[PDB]
Amino acid sequence: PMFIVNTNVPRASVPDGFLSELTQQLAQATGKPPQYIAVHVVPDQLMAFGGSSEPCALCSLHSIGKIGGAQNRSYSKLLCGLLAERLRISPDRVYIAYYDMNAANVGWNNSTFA
Amino acid sequence: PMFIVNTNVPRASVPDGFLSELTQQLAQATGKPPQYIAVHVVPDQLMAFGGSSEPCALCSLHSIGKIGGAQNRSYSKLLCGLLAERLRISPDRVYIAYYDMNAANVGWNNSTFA
Amino acid sequence: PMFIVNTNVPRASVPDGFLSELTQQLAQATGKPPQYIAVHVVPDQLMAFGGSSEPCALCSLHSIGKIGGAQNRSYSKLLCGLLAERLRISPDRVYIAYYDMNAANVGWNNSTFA
């Protein structure tokens, strides 16, 4: 799985250990080994959410499987929770795009996962 | 909706008010309330289009519905127009990827839109 | 086609001519003219892969057609090869998301490719 967060929160507001926390929590949530989890945090961005430049985040979670209605609700609760606690972003100022990727459409290590 | 634009145009060349202009015009074009529109502008990027580093943009528009052949043509005319007028990017140096998202695949406010 | 790479490798480690090399090689691999190829390299990123922050990359390739199992295996070999040779990123720390885009879902030059 791959999780990306783009936010207007400044770099200094991102706590040390945040990438590790995301890795661990996503491994637990998705059930995938942490070795397969990649995380990418992009602070200091020029963004607006509903016209407002108050703290916000636009995120994506791509996974081969482990994506669906109930799972995505649970991921949203988890990830909005983390972004509220750690980055002080309101859950109602977060969007997360979920992508259920076909194994043949993910490249890794000179091949694909198919 | 989420609209993201990555560009090699420098930050100083992005005019004041541009995120609000995008928010407004996207609300009008998609028919969605402005409160649901998020926008993200990323200048100063290391990119090429057709092998050239002349001004260019790579963009995406994600929406739950309001995506289709005619609608996307309309959005492209709008958005290329804005990028030309405001950022001086030629329309034939812009790509926009459109994504029609299932509501169950968009997280917001600790849940999804489903 | 459009290829984006986000990496924690610093900007100074991206060699001169890299965007051109990607453009050329992708033109050949996809079979599309280089005039149609766009490339975007984002260095200095805050990322982890498998819990650690050795060089890594998260990438996407979007194309109208020219996407499928065998082709994506070939793209992965090409692209991992380039990132290993040029950016010294291990292939096992690269993920590439492939997207087969409908022509009506790609904007360009005030309209779509439909």
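Residues 2-115, in that order, are what chain C shows, numbered as in Swiss-Prot.
Header says: X-ray crystallography, 1.7 Å.
Quick reminder: no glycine exception, Cβ is built from N, Cα and C everywhere.
Per Swiss-Prot, active site, proton acceptor is recorded for C:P2, and the stated evidence type is similarity to another entry. Cβ contacts within 10 Å of C:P2 (active site, proton acceptor), excluding its own Cβ and spanning all protein chains shown: 24.
Other Cβ atoms within 10 Å of the Cβ of C:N111 (mutagenesis position), summed over all protein chains shown, number 17. Listed in Swiss-Prot as a mutagenesis experiment, C:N111 to C is described as follows: Causes formation of interchain disulfide bonds with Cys-81 from another subunit.
In this structure the C-alpha atoms belonging to C:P2 (active site, proton acceptor) and C:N111 (mutagenesis position) are separated by 18 Å.
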